[PDB]
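All remarks here apply to the structure that follows.
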There are 2 protein chains.
Amino acid sequence: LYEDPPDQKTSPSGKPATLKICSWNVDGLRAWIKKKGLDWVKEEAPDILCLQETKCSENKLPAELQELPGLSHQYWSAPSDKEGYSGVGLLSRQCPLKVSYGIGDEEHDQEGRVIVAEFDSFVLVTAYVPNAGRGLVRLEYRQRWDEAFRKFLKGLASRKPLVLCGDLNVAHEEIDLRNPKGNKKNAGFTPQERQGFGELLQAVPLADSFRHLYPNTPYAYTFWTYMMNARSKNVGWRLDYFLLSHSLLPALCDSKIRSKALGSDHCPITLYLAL
Amino acid sequence: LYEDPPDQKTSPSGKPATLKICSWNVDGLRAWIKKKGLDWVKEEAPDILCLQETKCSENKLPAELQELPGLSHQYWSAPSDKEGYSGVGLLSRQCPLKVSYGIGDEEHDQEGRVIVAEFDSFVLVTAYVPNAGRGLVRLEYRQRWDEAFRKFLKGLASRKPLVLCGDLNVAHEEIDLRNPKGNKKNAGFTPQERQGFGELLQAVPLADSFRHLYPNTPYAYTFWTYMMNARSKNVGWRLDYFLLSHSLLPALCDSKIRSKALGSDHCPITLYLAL
Ligand SMILES: [Mg+2]
Ligand SMILES: [Mg+2]
C-alpha cells in the first residue's frame, strides 16, 4: 500500500548528490549475509553503509565483509561480553577524520549501539537505540538513554552539522505506524518514547529528513514483525530515520525507504546529500 | 664517539622531503611516556610514528595518545593474551588506504609484532622481530620467522614500493655493533640471523637506507644495554632500520639515528622521503 517515490538525486538548487548513505537493521549480520544482503548493498552502492543488530563480535566478522568494493574503511562495535545481541557497524568509502564509539557515558556504552564518524563537512552517527522491552520493562532506562543521547548529540551538532541515522526504536507520530491505537502502550509508541523523539528534534535541533520531504505521506514504514506476515499486509512501523541538522536541509536531495529489499524484518533506508 | 650528520631534507634531484617517518623501540609505552617520550615526538613532528615494545594492551592505551597533534590515525597490535610483552603501534597524520596486522601466518601472528599500512605510493611495515633469546633458545624459531617474514614482504613489494621499519633484532655486519667478536654467539649477531638479514635485502629486494647513505661509517648504533651504562661508552648495536625498495632510492633524502633522544634503551631513527 506504499510505493516509495523515485530517487531525487539533486538538491533544491540543482546540485547533484555527492553522498549516498544507507542504513539498515540487518537482524543478524550472518543471517542477513546469507539472505544476499551484501548483494543488495552492492547494487545500491552507497558511499557509507551503517548497520544495526549485527549480533556479531568485532573479531568474528564474516570474510564476505573484506570483499566490499568501495566500502573498505570499516568500524564495528558490539557488546564487550556476550554475543548475539545488539552491535553496530559503519563502512565507508572514504576514511573519516575520526571515529568514536558510544555516547561518552559508561552505563550507556556497554551494548555496542553507537558509532561516530566525523568527515570534512559533517559528523555521522549511527545508533541502535535500546528498545523499551516487553511489558515496557526497560522503559525507565530508555528514558534515561534518551536524555543522555540528546545531550551528546547536542554537543556534536554545536561544532559540526550532524547526520544521525539508524534504528531509533520509536514511531514518532500516528502516521509513522499502521496501528497507533493498539500500540500506545507497547515499546516503540509510548507517549514517553514519542516525547523523547520530539525533544531530540527540537533540542539539538534536527529535522526528520523523510517527514520533511513527505509530511503528509502515510503507510511509509521500515519494520514489520515477521509474524502473521505483517510485511505483506504492510502492518509496519517507521523506526529507522535520517535526522539532519537544519543547516543541512539545503543539501538534502532525498530520503528513501527501500520497502522492497529483503533480508531482515527492517528494510534499508537511503539518504542523498549534495555536499 | 658518534655524531649523526645534519638532516639532508632534499632528494638527490633537489625534491624537498614530503614524508618523515620516525621509528622507536620504546621499551614500554607507559614507561617511555613517563620519560617524556611524547615530548620528543612532538618536537620531531613526524608524519608517521611507529613504535615497538609497547607492552600495552589495545584497550589500555594511555590517554596521552589521544592528544597527539597530527598523528590522529592510530593502529595498535599486542599479544592477544598476557600483556607487558611485545606490542607495536603505528600512528599516522594521514589515513592509510588500508591497515593489516601480522604476516599472514597464524603461528607468527600471535605476539603483536607487525602492522602494515598502505598509502598512495608505498606500503609501510613496522616490525618487532622475535629475538633469538638467552642461550639462543629461540634461534630455531627466529630462523623460521625470518623466512616467513621474507616471503610476506616479497609479496607486498611485488605490488607497491615497500618501506620496512622497526627493531629487526640483528646487527647486519661487524660495523653494526661495537663488539662483534664477543657477540658472534649471542642473540642479534649469530651467523644465522646475519644471513637471514642478507637474504631479506637480496630477495625482496630491499636497501638498508642508513648504510646505503653512510656505507663506511662506524659506531652508529640504536640500542645500548642499560647495564654498565653502555650508552655513555657507546657500546651499542644497530638493531633498528629503514629498509626501502630499490625503486624508492631516488626518493631517499636521509636516514637518521637520533643518538641523543632518551626514554628507552633504543634511540629513535628517522627517515625522510621525497614522494
Ligand atoms: Mg531483531
Ligand atoms: Mg626491552
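Using Swiss-Prot numbers, chain B covers 44-318, in order.
Each residue, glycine too, has its Cβ placed from N, Cα and C.
The Cβ of B:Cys65 (mutagenesis position) has 24 neighbouring Cβ atoms from other residues within 10 Å, across all protein chains displayed. DSSP classifies B:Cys65 (mutagenesis position) as strand under the three-state reduction. Under its mutagenesis entries, Swiss-Prot includes B:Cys65 to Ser with the note: Does not abolish NO-induced nitrosylation. Enhances NO-induced nuclear export.
Among the mutagenesis results in Swiss-Prot, B:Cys65 to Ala has the note: Abolishes the redox activity. Does not abolish the AP endodeoxyribonuclease and phosphodiesterase activities. Reduces protection from granzyme A-mediated cell death; when associated with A-31 and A-210. The residue drawn here is the original one.
Per Swiss-Prot, mutagenesis B:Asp70 to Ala is noted as: Strongly reduces AP endodeoxyribonuclease activity. Sequence-distant neighbours of B:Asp70 (mutagenesis position) (same chain, six or more apart, CB under 8 Å from its CB) are B:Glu96, B:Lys98, B:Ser307, B:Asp308, B:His309, listed in sequence order.
In Swiss-Prot, a published mutagenesis experiment is listed as B:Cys93 to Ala, annotated Abolishes partially the redox activity. Sequence-distant contacts of B:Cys93 (mutagenesis position), defined as residues of its own chain at least six apart whose C-beta falls under 8 angstroms from its C-beta, comprise B:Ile64, B:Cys65, B:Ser66, B:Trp67, B:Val131, B:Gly132, B:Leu133, B:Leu134, B:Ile158, B:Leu167, B:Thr169, B:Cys208, B:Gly209. B:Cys93 (mutagenesis position) carries a strand DSSP state (E or B).
Long-range Cβ contacts of B:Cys99 (mutagenesis position) within its own chain (separation 6+, distance under 8 Å): B:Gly71, B:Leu72, B:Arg73, B:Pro105, B:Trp119, B:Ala121, B:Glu126, B:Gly130. Among the sequence features in Swiss-Prot, the mutagenesis site B:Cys99 to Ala is noted as follows: Does not abolish the redox activity.
For B:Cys138 (mutagenesis position), the same-chain residues that are 6 or more apart in sequence and have a Cβ closer than 8 Å to its Cβ are B:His116. DSSP classifies B:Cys138 (mutagenesis position) as coil under the three-state reduction. The annotation that Swiss-Prot gives for the mutagenesis experiment B:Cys138 to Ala reads: Does not abolish the redox activity.
The secondary structure of B:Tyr171 (mutagenesis position), as reduced to three states from DSSP, is extended strand. In Swiss-Prot, a published mutagenesis experiment is listed as B:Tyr171 to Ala, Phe or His, annotated Abolishes the AP endodeoxyribonuclease activity.
Long-range C-beta contacts of B:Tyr171 (mutagenesis position), restricted to its own chain and to partners at least six residues apart, with a cutoff below 8 Å, comprise B:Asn68, B:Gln95, B:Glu96, B:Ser129, B:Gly130, B:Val131, B:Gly155, B:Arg156, B:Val157, B:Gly209, B:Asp210, B:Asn212. The active site annotation in Swiss-Prot covers B:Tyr171.
Under the heading of mutagenesis, Swiss-Prot lists B:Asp210 to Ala or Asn and annotates it as follows: Abolishes the AP endodeoxyribonuclease activity. Reduces protection from granzyme A-mediated cell death; when associated with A-31 and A-65.
Per Swiss-Prot, active site, proton donor/acceptor is recorded for B:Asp210, and the stated evidence type is experimental evidence. Residue density at B:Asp210 (mutagenesis position): 26 other Cβ atoms are found within 10 A of its Cβ, drawing on all protein chains shown.
The annotation Mg(2+) 2 binding site is assigned in Swiss-Prot to B:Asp210, B:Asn212, B:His309 on the grounds of sequence analysis.
Under the heading of mutagenesis, Swiss-Prot lists B:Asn212 to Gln or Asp and annotates it as follows: Decreases AP endodeoxyribonuclease activity.
Under mutagenesis, Swiss-Prot gives B:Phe266 to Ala with this note: Strongly reduces AP endodeoxyribonuclease activity. Sequence-distant contacts of B:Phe266 (mutagenesis position), defined as residues of its own chain at least six apart whose C-beta falls under 8 angstroms from its C-beta, comprise B:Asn68, B:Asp210, B:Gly279, B:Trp280, B:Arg281, B:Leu282, B:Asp283, B:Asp308, B:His309, B:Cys310.
Swiss-Prot documents B:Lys299 to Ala as a published mutagenesis change and attaches the note Reduces the interaction with TOMM20. Abolishes localization in the mitochondria; when associated with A-301. Its Cβ placed at the centre, B:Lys299 (mutagenesis position) has 23 other Cβ atoms within 10 Å.
One mutagenesis experiment named in Swiss-Prot is B:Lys303 to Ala, and its note says Reduces the interaction with TOMM20. Sequence-distant contacts of B:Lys303 (mutagenesis position), defined as residues of its own chain at least six apart whose C-beta falls under 8 angstroms from its C-beta, comprise B:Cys310.
B:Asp308 to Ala appears in Swiss-Prot as a mutagenesis experiment; the accompanying note says: Reduces AP endodeoxyribonuclease activity. Nearly abolishes AP endodeoxyribonuclease activity; when associated with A-283. All protein chains included, B:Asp308 (mutagenesis position) registers 18 other Cβ atoms within 10 Å of its own Cβ.
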Listed recorded positions B:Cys93, B:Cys99, B:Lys303, B:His309 screened against chain A; CB under 8 A survivors are none
Contacting recorded positions for ligand 2, chosen from B:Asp70, B:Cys93, B:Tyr171, B:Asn212, B:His309 when the Cβ sits under 6 angstroms of any of its atoms: B:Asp70
Additional residues surrounding Mg(2+) 2, by Cβ distance to the B:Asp210, B:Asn212, B:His309 centre under 8 Å: B:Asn68, B:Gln95, B:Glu96, B:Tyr171, B:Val172, B:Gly209, B:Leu211, B:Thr265, B:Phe266, B:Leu282, B:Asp283
On the three-state reduction of DSSP, what should I expect for B:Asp210 (mutagenesis position)? strand
